[PDB]
Amino acid sequence: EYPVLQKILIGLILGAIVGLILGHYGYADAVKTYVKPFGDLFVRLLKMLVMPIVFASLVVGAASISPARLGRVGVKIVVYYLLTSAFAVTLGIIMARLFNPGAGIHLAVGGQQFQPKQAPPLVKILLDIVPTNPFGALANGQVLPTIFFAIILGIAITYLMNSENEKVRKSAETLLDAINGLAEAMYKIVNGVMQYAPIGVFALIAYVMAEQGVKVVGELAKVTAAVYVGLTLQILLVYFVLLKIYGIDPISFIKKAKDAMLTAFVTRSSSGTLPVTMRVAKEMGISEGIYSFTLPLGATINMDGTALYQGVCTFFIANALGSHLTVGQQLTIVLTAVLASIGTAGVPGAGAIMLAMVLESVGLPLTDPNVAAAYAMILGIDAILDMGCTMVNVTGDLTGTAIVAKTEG
Amino acid sequence: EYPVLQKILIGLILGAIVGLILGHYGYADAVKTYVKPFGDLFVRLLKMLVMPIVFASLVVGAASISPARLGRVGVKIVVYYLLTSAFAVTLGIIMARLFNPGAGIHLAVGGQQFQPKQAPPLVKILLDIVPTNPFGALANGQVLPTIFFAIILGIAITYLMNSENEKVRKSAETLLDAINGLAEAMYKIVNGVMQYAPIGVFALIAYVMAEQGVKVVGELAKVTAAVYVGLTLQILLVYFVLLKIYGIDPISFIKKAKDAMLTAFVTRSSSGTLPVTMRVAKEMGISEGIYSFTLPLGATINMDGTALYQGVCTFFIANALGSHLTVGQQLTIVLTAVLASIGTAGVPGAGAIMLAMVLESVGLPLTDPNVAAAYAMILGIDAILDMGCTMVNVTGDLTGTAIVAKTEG
Amino acid sequence: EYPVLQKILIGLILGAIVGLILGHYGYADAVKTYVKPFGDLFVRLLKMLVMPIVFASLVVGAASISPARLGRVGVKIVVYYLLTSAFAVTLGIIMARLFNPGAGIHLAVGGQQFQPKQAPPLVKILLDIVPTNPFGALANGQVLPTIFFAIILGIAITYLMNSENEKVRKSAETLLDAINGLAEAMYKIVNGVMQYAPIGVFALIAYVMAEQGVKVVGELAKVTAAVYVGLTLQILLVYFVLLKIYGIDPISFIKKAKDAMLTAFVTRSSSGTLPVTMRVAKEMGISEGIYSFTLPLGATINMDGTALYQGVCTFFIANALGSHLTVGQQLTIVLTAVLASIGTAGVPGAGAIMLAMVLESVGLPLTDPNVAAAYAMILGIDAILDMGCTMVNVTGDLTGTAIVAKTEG
Ligand SMILES: N[C@@H](CSCc1ccccc1)C(=O)O
Ligand SMILES: N[C@@H](CSCc1ccccc1)C(=O)O
Ligand SMILES: N[C@@H](CSCc1ccccc1)C(=O)O
Ligand code: NA
Ligand code: NA
Ligand code: NA
């Protein structure tokens, strides 16, 4: 059987070459059916775990840690997430100034038309974290509402345990252990699903490179390069540096987190790969009281690779119109991109409405057929970028978790 | 830190004055945002508990009590609920004959138009208590279906325990304890949410008295007086008298239930305040077998304060047209106001579709522009009335719970 | 109190004669209200159990059995289900050639019109078995997705138990027992609901006989005869013969499965009676490892009696038009009848969309006003056919579950 680490990489390199070739020879649709369904199963199976593994592991990751200690972990990780997202958009702007994406290109106007979905009022996202029905939250996604109830129950159960009454102490344990039993069961399934990863990894990027890899060449190549080299440069300058400054090996970090990074790459789903993102943190050594809180929160808020795309997409649309953004305007993109990660938060369709308000704040509405036709070209290679963006998105989740685990013991 | 009981009453009085004054100066919209956001947080936090706390505490509240003893409690609490709801509408009419709401007022017709929602066939309400999917019921509200499944599981789990097999006895106990563990954990969160109450109590009635307290003067003053003095008169005549007649202290009842009475007043939700209503019952001394059944059922059926509003609203609309109701018609309001509590039961939009069939069964349809304009004015102070009605609504819920617990031991 | 087996049979016979007579004297509607509601309660009480009993007992059925053993069970019971479904459509045709349903009958055209609902692509049925949200699946029917997560959790919990750490071993046990606690409790409730069976059985076929029993005479009689004599001839030739050949007493098999046969008959719902169909398997001796997996799957795929209806329905329609089907065509009905069982699988409205695609494949589309007018007559006795078809539908579910358990220990 062997790997694990290597067998995944075989299907990733084999799938890309069998993707690019089979798709360039006309048969892109022959890859949509037949090939992709296998990759979907892998995505589904990993999603299958995302709800129980988050809920069960955080209820025990709150009995684990002191309530004041969990509040400190939260204050640090949120500060980490905001600054790392601010660096990605700053690096995205500066990468889109090294590479010119669509500098001498006048776009054909009148293609696909887009409508920007309304951003829900900031108050009603912050309030909607507190779930009216904890069962409800669980029953249908709702990652952030489930987080709130797991911690609240986890703090209550830790209180209920060390009560003087021992008839109530047995109730508090049996519940806690069973919930840990579910958690433990999920991590055990992760490994099982991970054995299927090579086939899914093969099929997923066999589809992406076939259906979208043919369109990579051209003026769209200068976009993909400015995104990828930007993603490459952020790992080596903002992660590898922050890991070193906090006394943890960068080389040993990528080795252990390679499972949670490749799945994130091929799946393009931050929460989708969250069981693997969590299992990698447990084998890293981090205590449940930290990673069962930080990683699911980071799956929603720490969109590092996305903000790096949102910098080089704002500049792509700008150059295609022939309007170059001034010194004071480049900082105003940085502001709203970070505030878009909170202005969306729990709300579904983030990566689309998040960019809608980013393009709007600098003065480039998505409703304008001039902008909409140019943004349509970006979408023609969106899954090529999404792979890289999602990989960097969860790298920062794990990098922050490890740094908060270091500022602990 | 102190109170609890006093600190909440600080936010209540200070919120009412800062509400009435800030709203009268035009800035009712400035209270709608900023201030109210902190009131909702409190409501959502309470409602967060309502589902697990109702399910978990009723499973162990059926493990507690004998299967014939629980059905006896049922037959007693139901006969209590119907007579107190019948006393509320009888008092609502008699207060609406002492006070005259809109006796010399001809209304401006053509304002807001209303359409009454259809009341589901009685058969398909009664049958709908037996839920088809217990996880379904839990997952989305459904207080009454959850009651049925909890008692059916609680009676089975109690049968399962004292079986001759000590492999199946351990199974029954682990489940019963873990469920109790959830229940005991929820009551523990109740106390924590209760610490935030003074900020919520403040913000909720600071909003209501700002946005709706300015319109309390006028002919609408005679309605609010006939509602409130009716509510005060029902507490002192129907609750206090029934508390005395069954041998339990009236004053000490108010002292221990004031927490579940103030939250009911500011939230204006019967189920919304059910975690506090239950916690006040356990601290009172009532067995889990009774209050885990009666209080959630009372949060649905026993709408005492509401039937008292439904009494003086039927009379407000009748006076605003000039049509005075007869000696044979006043009894027909009493009938359908009570049979409206069952004709809605589980169905959402109760307090509105209930009044719809009440007004219709005396000869005043809500479709008629003449009636519709007059009801529109009543809606102008609907929250002001909702505060008082909900308070009495949960009071009757507690009062019944105590009387049945006395006819026990 | 007595029966159980007899008191059901008292209501079944009594309900038939009181139905047929009460219906033939006009008052069919008077049976629809009044009488049916009681029979619906019975159906609802059973369906109440179907979700917990399926999940909870299957997790402790995957902990019961070896992971390879279960795969073998699956591979056998699936091959069983296919060969029995194929026999029923073969027997349907062979009974529909013995009886001539609608041979000399020309239909009046222009009546009810039918549109056939689309069959979901086979890929997105198979893939939709792996549930994205386990809580979701539970929360809203989803028998098959639940089956998959229940076996995956049961294999994970069994691995987790005999792990070399005794802090993780207690976690896996407490959960497994609590889940079993739930399973056990459900089986207990099944006994309680079964005490209400005579009232339900009586009311349910009191309705069906009154509102459809009168229309059984005429050319529609020859249809009901060819179906029922078909159903009888399939039990006495493919079950009794397939039981005998596997060393299991047929007469004693019917004795023990009678309670899960007479509920299936009056409910008309395969999943509806699954709590009884499971308890009857438990009392039969069969290991939870097998029946908690084979019976829920059988309630979905193994629709023997149905495919015996689809046999004599594809012939009633063909006879009413005058077009007679050739030797090779009769086989093409058989093929797509069996394939339709997987073509629908999880999807609701199966028994309809299944038939729709069965008719289309031989050359008689349901859209055709000729066909539609003839099929509108068959529907006139569709509950009278459904009763018998549902019986043979679960009889084949147990028969298979017995044969598989015989190929074991
Ligand atoms: N599914 C992504 C969300 S953001 C990725 C992205 C990149 C480029 C364009 C659009 C969206 C994730 O889970 O990270
Ligand atoms: N929220 C209320 C429902 S009934 C109160 C009421 C008062 C005035 C007008 C309409 C309705 C409760 O939970 O009691
Ligand atoms: N309720 C059935 C579905 S198939 C029975 C049937 C017979 C004749 C016509 C249509 C349908 C069951 O669950 O077995
Ligand atoms: Na992320
Ligand atoms: Na109430
Ligand atoms: Na079946």
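In chain C, numbers come from Swiss-Prot; the residues present are 9-417, in order.
Cβ atoms here come from the backbone N, Cα and C positions, even for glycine.
What Swiss-Prot annotates here:
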MUTAGEN   C:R276 to S  Increased rate of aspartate transport; when associated with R-395
BINDING   C:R276, C:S277, C:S278, C:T314, C:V355, C:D394, C:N401  L-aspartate binding site
BINDING   C:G306, C:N310, C:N401, C:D405  Na(+) 1 binding site
BINDING   C:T308, C:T352  Na(+) 2 binding site
MUTAGEN   C:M311 to A  Decreased dependence of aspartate binding on Na(+) concentration
MUTAGEN   C:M395 to R  Increased rate of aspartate transport; when associated with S-276
MUTAGEN   C:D405 to N  Strongly decreased affinity for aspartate
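Structure coloured by features recorded in Swiss-Prot.
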residue	record	DSSP (3 states)
C:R276	mutagenesis position	coil
C:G306	Na(+) 1 binding site	helix
C:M311	mutagenesis position	coil
C:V355	L-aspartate binding site	coil
C:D394	L-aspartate binding site	helix
C:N401	L-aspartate binding site	helix
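When the Cα atoms are compared, C:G306 (Na(+) 1 binding site) and C:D405 (mutagenesis position) turn out to be 5 Å apart. For ligand 6, the nearby recorded positions are C:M311; that is, of C:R276, C:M311, C:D394, these have a C-beta under 6 Å from one of its atoms. Less than 8 angstroms from the CB of C:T308 (Na(+) 2 binding site) sit C:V151, C:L152, C:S278, C:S279, C:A353, C:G354, each of them six or more residues away in the same chain. For C:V355 (L-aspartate binding site), the nearest of the mutagenesis positions C:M311, C:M395, C:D405 in terms of C-alpha separation is C:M311. Not a single one of the recorded positions C:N310, C:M311, C:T352, C:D405 has a C-alpha within 10 angstroms of the C-alpha of C:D394 (L-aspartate binding site). Counting other C-beta atoms within 10 Å of each candidate's C-beta, the recorded positions C:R276, C:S278, C:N401 are led by C:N401. Candidate binding-site residues: C:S277, C:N310, C:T314. Fewest other C-beta atoms within 10 angstroms, C:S277. Listed in sequence order, the recorded positions from C:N310, C:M311, C:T352, C:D405 having a Cα within 10 Å of the Cα of C:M395 (mutagenesis position) amount to none.
Note on proximity: among C:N310, C:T314, C:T352, the binding-site residues of the record, the Cα nearest C:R276 (mutagenesis position) is that of C:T314. A Cα-Cα distance of 13 Å separates C:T314 (L-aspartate binding site) from C:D405 (mutagenesis position). Sequence-distant contacts (6 or more apart, same chain, Cβ under 8 Å) of C:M311 (mutagenesis position) comprise C:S93, C:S278, C:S349, C:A358, C:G359, C:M362, C:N401. Across the fold, the C-alpha of C:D405 (mutagenesis position) and the C-alpha of C:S277 (L-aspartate binding site) stand 13 Å from each other.
Within 8 Å of the centroid defined by the CB atoms of C:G306, C:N310, C:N401, C:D405, the record's Na(+) 1 site, lie the Cβ atoms of C:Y89, C:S278, C:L303, C:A307, C:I309, C:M311, C:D312, C:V402, C:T403, C:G404, C:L406, C:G408, excluding the listed residues themselves. The Cβ of C:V355 (L-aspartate binding site) has 18 neighbouring Cβ atoms from other residues within 10 Å, across all protein chains displayed.
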